[PDB]
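Visitor: Mind looking over this structure? Questions follow.
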Amino acid sequence: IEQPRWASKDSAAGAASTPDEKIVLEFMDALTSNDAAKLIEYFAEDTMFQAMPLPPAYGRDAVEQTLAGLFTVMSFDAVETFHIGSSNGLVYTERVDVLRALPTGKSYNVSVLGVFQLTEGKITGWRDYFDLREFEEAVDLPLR
Amino acid sequence: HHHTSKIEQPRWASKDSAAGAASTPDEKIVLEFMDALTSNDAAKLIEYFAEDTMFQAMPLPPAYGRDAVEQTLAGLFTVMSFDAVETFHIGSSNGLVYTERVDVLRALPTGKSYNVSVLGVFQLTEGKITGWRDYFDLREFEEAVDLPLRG
């Protein structure tokens, strides 16, 4: 994970400053477990998840199942957040996702900017924005 | 070709009236800049940018420096039009503004449009943009409007 030339050089750039931002960074770190049943405990009943190039899942069940599905084909290997901010109950994270395709054994660093919506310390919404094509090509695995 | 103007509120969008409005001076500059994008006028837009700045539509190579940004944005405006923007959420922290939007982009060679779901980050110092990065999927756009920007 190279520090992009545009990443802040401030020692606090990618660190938490509120309880909600803290919940997210911990949830981000937990992703490396590739355990949907574990991660769903971070989510509220009324929630949704969407990797924006792909369709969205609505409901705590749909999110768990979607994450489980993703984990049968891909390993969350590492994360680093270069910027984190929040406002009005939404947490934004500019980060890098190291993803590893199990069927083909290839890996690619995905530049991601995500948004989280939290109520009472639980996630009511999660959307990651990135380019799907370049990831697919780099790991020889189509996901659409 | 036809394409409707009304942009539907996503099911996941916040119904908090404050979520989509500017609460600080840095957030207001960004919303002004997002309304100024419909001008497709690099010369008008670069006035928002500092000398030490950068811009990158992440699926495409970045541009560093004020001159590079202007030429890159101008280049875009020869092939695509910026027809409309709606920002569902805008947030702010430690000099970085974030905006969850839909960019209604139209390909000039074909006349076709597409709603691009975008999440963006802006870096500001003294009210001038030192950085702008928009995260989205490019293939969705290329295929929808039949305008190839990457080979």
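Chain A uses Swiss-Prot numbers throughout; the residues present, in order, are 5-148.
Using N, Cα and C of the backbone, Cβ positions are placed for all residues, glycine too.
Copied straight from Swiss-Prot:
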type: MUTAGEN; residues: A:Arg99 to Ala, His, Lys or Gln; note: Impaired protein folding and no activity
type: MUTAGEN; residues: A:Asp101 to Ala or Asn; note: No activity
type: ACT_SITE; residues: A:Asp101; note: active site, proton donor
type: MUTAGEN; residues: A:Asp132 to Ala or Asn; note: No activity
type: ACT_SITE; residues: A:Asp132; note: active site, proton acceptor
Visitor: Cα-Cα, whole number of Å: A:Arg99 (mutagenesis position) versus A:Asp132 (mutagenesis position)?
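Guide: With the alpha carbons as reference points, the distance is 10 Å.
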Visitor: Using Cβ-Cβ distances, find the residues under 8 Å from A:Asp132 (mutagenesis position) that belong to the same chain and are at least 6 apart in sequence, listing them in sequence order.
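Guide: Those within reach of A:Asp132 (mutagenesis position), by Cβ under 8 Å and sequence separation of 6 or more, are A:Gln54, A:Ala55, A:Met56, A:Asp101, A:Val116, A:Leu117, A:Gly118.
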